[PDB]
Structure formats: structure tokens, C-alpha cells
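*Asks:* Have a look at the structure that comes next, please.
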Amino acid sequence: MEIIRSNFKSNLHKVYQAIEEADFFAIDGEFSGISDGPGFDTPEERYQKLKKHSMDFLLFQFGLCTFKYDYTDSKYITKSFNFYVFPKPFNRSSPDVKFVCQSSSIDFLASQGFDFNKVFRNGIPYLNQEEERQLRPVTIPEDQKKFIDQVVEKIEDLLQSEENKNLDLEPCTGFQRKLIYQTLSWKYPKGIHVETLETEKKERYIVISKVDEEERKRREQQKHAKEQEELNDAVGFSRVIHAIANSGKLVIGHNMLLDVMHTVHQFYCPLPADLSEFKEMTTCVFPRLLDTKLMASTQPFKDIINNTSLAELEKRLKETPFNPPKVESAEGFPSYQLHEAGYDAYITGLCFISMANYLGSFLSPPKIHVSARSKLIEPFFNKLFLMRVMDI
Amino acid sequence: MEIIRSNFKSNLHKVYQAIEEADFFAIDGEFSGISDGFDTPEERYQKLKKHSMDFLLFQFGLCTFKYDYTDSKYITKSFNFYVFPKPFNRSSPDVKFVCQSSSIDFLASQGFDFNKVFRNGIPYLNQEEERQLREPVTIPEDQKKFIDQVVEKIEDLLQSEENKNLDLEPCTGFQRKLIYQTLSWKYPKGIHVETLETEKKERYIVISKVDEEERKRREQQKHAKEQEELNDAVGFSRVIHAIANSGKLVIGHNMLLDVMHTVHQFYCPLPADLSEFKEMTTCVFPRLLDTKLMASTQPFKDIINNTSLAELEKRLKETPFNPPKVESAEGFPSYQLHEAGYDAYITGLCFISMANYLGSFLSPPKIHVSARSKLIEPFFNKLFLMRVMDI
């Protein structure tokens, strides 16, 4: 499903439900670009370069593929989503976000059909952890006497007459508007609510209305209600990420450092000054990670896999000894060939599954199916590649 | 019209033609952003250069105006060109540009199609980047009968009519060598050896046809497609060159960033001095006018209290101004949401309303003032940097 601004909240339950039911998810990103210019680096030194020359780019498509096993059918049911995100400034005090684009990146996505209007014209907005807290006496001159008598006389033809009527006065001058407001403050102190509405242009007509004192409070706790909505909306796609973090479920990627860096930098909190505290901060968002590149680089998979690119991986993992897992999408959900985050997460998940069930081939007796909760898969958890294999 | 990469070449004749027939042009840019007090023009120029030219101008709006003395009316053609840098292989620069969220959102609210920029935008090259991209026979016994049956198939086609193709069934790289390596002796002219691939990547050999007959009937189309591809990469800069080489008046509104961006992308990366910039600006826009400045100067300053394009296009219809009698040229679209072309088009009508008014001070007062009139010269070649600046 193509989830965008106008259909995000409308789909949020479906996503939540997908996340809650899932045995594991698979994720991917699509970026504005990679680097704005530029071997013996240390992880911390490298981390520092990435933070400087890659974080000014944008993750503007988040691909999430849910995977739920069905032990009756022995098959996985999937649900892939593509979320288009864009930092659409909420208030008039919000930061005006500047980001960078790499022409060859835009060009490649363009070559795959990426719809930039889905990001730039109608992208789901978002806020990070901090941007959320942050965001949380009476004289009437002789020449107006009849004018005001008339108005009071109408207001008495309102307090009596039946129907929840609205008396709306025909346009008058600012002076007369002042004399009217003042005259109603000592003549109808409670039970009447005055307003200055606009027909086409320049607020010139007044609306007087019979307004209960209990209904002043209805409209207020109704206005406050829509206010907590506007806020809780603007956190936007970060709600999805929150839901994944809290799920506790295994999150799968392929060559996923920038996926993760970008995810946490835009939806959680701006990347901290140090690799060490970044690892911690990462165990917040993604307490249970697995990269499929490294898994397909580590034994017993190293012994048979020569290219660990996502592309070659999914080619390889259909042939012996690996079996392509039986998979199908949820009724109602789309199916699958050009590149997009959603599909890449999907392909990523098939790779994982296919490797996982392979580990099971070495048991006695051999298990055709291995869980993501299996402990055979735990050795491959929380290892990311900076300048070498790195624990998280 | 709406002009994009897959649409540009075919319409280039209309664009060059509107440019030649015009009395003057109106241009407007649309950027991916605007920016990431007692400054001097140079100090500011410097600051503008660093903090603004890393944004893209990705839509160029051109509107030509040509007066009809007969029908007493202006006739207009207007264009949006969508422009992105990308083209020509690995040796080419990979541009990194910036985007401002506030600018992008506003353009979104007006129906701007970002796919026309990013998915099918007209490429381009500045002066320098263009200038730059413009610079034996021992056959082993076990293969004897294989090569000989190959020498046959080619002979039984060489002196024979219905001359279409010869497709050798797939062979081993060693034989594939030997076939090539033998036709070096046997048939040194007359034939074209070539290892193609089936849609399934498998290597075929082909001899097919002739030598010295289409050895330059196709080498002509090869080099005419080499020079063709090159001058498609220069792309939109050709229209900027066409405009510059014309001399004609180029009208803008609050144009400093339009001009700056135009020459930075389609001519040459802005130089270090403000004074060097003023020189380049004359190459590209020898004759230029800013409706906002014109409107902020007598005899208009005494009558107009707001020189913004929206408020100006309203005031220039009211007395003592007369909206210009105007019409789209036969075959072109007519005119509202914001866009380069329309902002240009409006910029043109503001200029004309103002120019004609100048004529009312004559005796006899003329109702129509030409773009070449002497009354207009005092407003020419003036931009606002931090004060009114001559160019």
C-alpha cells in the first residue's frame, strides 16, 4: 500500500495491527542522496563523517514489510507498505528544514518511477522526540441611540422567539460594532455570544447567538480535543516508528547503517555527538536488529554465498541448498519489477527467511522451518557494519 | 506550453521563433529554495553567492510579447521549461543541490509537478562544461571442419542476393576467437564481424552485410548521433543563449535571484567579485528591466504604494492605468495558480501598463509606448542589491 499524507491516519490502525501481529518486520529507506562530496577510519571516526556528510539528506520513503507465519499452511503472510515522508512545517515557529539532494540519486529513483509528488506534494509529516515536547462605563451618543435600541430590540426578539435562532446583524461601522459589543457587555452579560464573521471580505457583519453556559464548555472541550489531535497528528510518521520500537519484534534490513542512522535521526532524535551514545540511542529504536548482508557473510552462509548484494542474494537463495519459502500476501493487500523501498524490504525478508530455514537443515531431525524467535538466529542479531563488524 | 526533456527538441523551433519575433521577453524562475543589514553590494553579493546558488532554479518561465500595430493589441506566447542537471556518463559532475521545505511546500500548494523536474526535466550545461565535453592462421585439427563450414556459410551468402543477415549458432569463446581471427585473412573487406547478444545474453556472431557502402552511410549516422547527443546535454542553455543573442529587452520582477541563478547554471559559475558578475550579466542580459524597481521610481512612485507583483498587477488595471489589450497567439494556450510562465506573463502586462502610462506625459500623449522607446531607457539595466545598482 502507498501510504501518504491524505490516508495516513486513515490507515494507521492497519499498520498498527500489522506490526502487532507480525512475527518480524523488514525495513528499507530511500534517500534524497548519499554523500555531499567524498579506509583506515575507526568506527567512531567513520561515524563522524557519515553524520556530517550524509545526514543532511532525507529519508523520504520508508519501506516496511510485515511477516506472519501460519503453521497450518506452513507459509508466511506478508503486508508491505511504502510511506512517503516530508518535513512539512507545522506551525509558524517550527524550523524551516533545508535538505540536500544528489542528482544521481534522484535520477536513479526517477528511472524506477518514484513519484516525487508523493513526497514533495503530499508527504506524511513528522516530529522527533524533542520537537514533540517543545510543541507542548456606558454612553451612547445622540446620533446612534435608535441604531442601538433597534439592535437590543432584535436581541429581545431572539431571547423570546423559539428555534435556536441566530440573529446576524447587517454590516455596521467599526464604531457601531464597538458600541454594540460594549452595550451587550452590560446588558446581556451571560447567555449571549457575539462574533464578527466574514461573508467574502473585511470582517464587517456581527452574529449574536443564544449560548448556554454549559455549551460554552462543550465547544471549549471540543476545541481543546481537536487541538490535541492536531498535535498528535503532526508527530506523524514517527508514530509508526514508535510502534516498531515498542513492538519488541525483530527488525530486518540489508546493509542497513544509513537506514538506521536516518530513521533515528529524523523520527527519534538528531544524531548525537558520539558513536557510543548512538549505539544506545539505536538500542532504543531498534533493540532487536538483523542485517542480512552480514548474515550472508558469516558462517555457515559464507561457505556458499559469493555476492551479498540484495540483488544477488535473492537470486542465490532460490537455488540449492536453500528453498524459496512459501509466501503470499494478505487478502486485500497488493502483490509483486522496478525498485522501491517496500519491495526491497520484502525481498530482504525473503532472504532472511530463506537463510533462517537453512540453519534448520543442520538439526536432528532437520527442521524445514525456523522461527525468528529461534535461538539459532540470535548469533546474527544486533551486528551492524561500520568499518568492521560492530555490536549494538 | 509545458516543455520538458521529452518535448524540448520538437518545440525548440517555436521557442527560437517566439524569441526572434518578440518586441521583448518576460522571465521568471522558480527555485528549490531561497536561502540556507548594513552589507555593501559586494558583501551581500558574496553572501548571496554562498547561501543561495546551491539551490536549483528548476522552472524557467518565458513570455514573449509582440505588438500588433494593426489590431492595436499585444500577442503572447508563454512557456514553462522544467530543468534538472544529470546527463552524460560517469565523467560528468554529480550536482548536489539544496531544498527549502517552506519553498517546496508553497509550490506544492500550487500544483507544481515535481515529476516534471525530477523525472523528465530538461538537462543543461554551462559554457565551461560544454567547452569541456567537446574534447596468423594456424587452425588446430579438431576445429578444421568447424571453421570450414563457417567459411562456407559466409561464401554462400557473399555472392548471393537477398542480403539480410548471417547468424552463427552459439559457439565457444575459443571458436569465436578463431572465426574472427580467420576472417581477418579471408574476407578483410566486404563483411562486418560483430558479436551481438540474444535477449537472453548469449553470444551470437553476425556477418550480415556489406563494407564500404554503409561503412560511411552508417558512420555518418553514428557521428551525427554523437554530436546530436552532445548538444542535447547543453539542452536548456541553448534557450538562454538564444535570448542573450537577440539583444531584446528582458523584463523581470524582483529579479536579482532570477538573474543570478540563470547565469550560474546556464552560462558560468558566478565569479568572486561583484564587478565580474556585472560583466557576465551583460553577456546573458545586455538589456534588462525590473518592474519592481520601475514601480519604485517616479513617475510611478507617486501613485503606487506597493510594488509586489500581486498588488501591482491589481493597481496597474486601475486609473490612471489601462490594462493592455492582449491575446494568446493562434495555437498557444491561454490563461489562477502560481507558475513561472504566468508570473512572467503578468510581469509583462505590468511593464506594458506602466510604459504606456509614461506616454501620457508627452504632448501629444501617446497611448502606446514601444519597448525600444526613449521613455523607457532610464529604467533599464538596474537591479536592487542593497541600493539601486547600475549594470
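Residue numbering for chain B follows Swiss-Prot; the residues present correspond to positions 1-36, 46-144, 170-369, 375-430, in that order.
Placed from the backbone N, Cα and C atoms, the Cβ positions cover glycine too.
Among the mutagenesis experiments that Swiss-Prot reports, B:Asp28 to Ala is described with the note: Loss of function but does not abolish ability to bind RNA. Induces a decrease in degradation of mRNAs containing AREs. Residues or ranges marked as divalent metal cation binding site by Swiss-Prot: B:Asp28, B:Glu30, B:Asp292, B:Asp382. According to Swiss-Prot, the experimentally introduced change B:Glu30 to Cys is described as follows: Loss of function in the presence of Mg(2+), Mn(2+), Zn(2+), Co(2+) or Cd(2+). The note that Swiss-Prot attaches to the published mutagenesis B:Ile34 to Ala is: Reduced affinity for poly(A). Strongly reduced activity. Here Swiss-Prot describes B:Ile113 to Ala as a published mutagenesis experiment; the accompanying note says: Loss of dimerization. Loss of activity. The domain 'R3H' annotation in Swiss-Prot covers B:178-245. Among the mutagenesis entries in Swiss-Prot is B:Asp292 to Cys, noted as: Loss of function in the presence of Mg(2+) but not in the presence of Mn(2+), Zn(2+), Co(2+) or Cd(2+).
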*Asks:* Just how many other Cβ atoms lie inside 10 Å of the Cβ on B:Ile34 (mutagenesis position)?
*Replies:* 13
*Asks:* Using the CB centroid of B:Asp28, B:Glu30, B:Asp292, B:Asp382 as the divalent metal cation site centre, which other residues of the same chain sit with their CB within 8 A?
*Replies:* B:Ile27, B:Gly29, B:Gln68, B:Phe69, B:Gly70, B:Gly286, B:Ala379, B:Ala383
*Asks:* Given a gap of 5 unmodelled residues from B:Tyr369 to B:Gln375, what is the distance between their Cα atoms, rounded to a whole number of Å?
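*Replies:* Roughly 8 Å, rounded to a whole number, separates the two Cα atoms.
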*Asks:* Which of the mutagenesis positions B:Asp28, B:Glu30, B:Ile34, B:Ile113, B:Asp292 has its Cα closest in space to the Cα of B:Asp382 (divalent metal cation binding site)?
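*Replies:* That would be B:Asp28, the closest of B:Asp28, B:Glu30, B:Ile34, B:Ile113, B:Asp292 to B:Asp382 (divalent metal cation binding site).
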*Asks:* Across the 9 residues that the deposited model omits, what is the distance in Å between the Cα of B:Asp36 and that of B:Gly46?
*Replies:* 17
*Asks:* Between B:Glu30 (mutagenesis position) and B:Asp292 (mutagenesis position), how many Å separate their Cα atoms?
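*Replies:* With distance taken Cα to Cα, B:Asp292 (mutagenesis position) is 8 Å from B:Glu30 (mutagenesis position).
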*Asks:* In the structure shown, which of the recorded positions B:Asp28, B:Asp292, B:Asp382 has the fewest other Cβ atoms within 10 Å?
*Replies:* B:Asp382
*Asks:* Among the mutagenesis positions B:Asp28, B:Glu30, B:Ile34, B:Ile113, B:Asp292, state which ones have a Cβ less than 8 Å from a Cβ of chain A, giving them in sequence order; state 'none' otherwise.
*Replies:* B:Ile113
*Asks:* For a three-state summary based on DSSP, what are the helix, strand and coil counts in the domain 'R3H' (B:178-245)?
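*Replies:* Summed over the domain 'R3H' (B:178-245), the classes give 26 helix, 10 strand, 32 coil.
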*Asks:* Using the alpha carbons only, what distance in Å do you get between B:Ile113 (mutagenesis position) and B:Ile34 (mutagenesis position) once rounded?
*Replies:* 10
*Asks:* Note that 25 residues are unmodelled after B:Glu144 and before B:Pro170; then state the distance between the two Cα atoms in Å, as a whole number.
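*Replies:* Each end of the gap has a Cα atom, and these are 37 Å apart.
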*Asks:* When DSSP is mapped onto helix/strand/coil, what comes out for B:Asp292 (mutagenesis position)?
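*Replies:* Reduced to three states, the DSSP call for B:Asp292 (mutagenesis position) is helix.
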*Asks:* Through the lens of DSSP with three states only, how would you label B:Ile113 (mutagenesis position)?
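*Replies:* For B:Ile113 (mutagenesis position) - judged by DSSP and reduced to three states - the answer is helix.
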*Asks:* In which DSSP state, out of helix, strand and coil, do we find B:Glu30 (mutagenesis position)?
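*Replies:* The three-state answer is strand.
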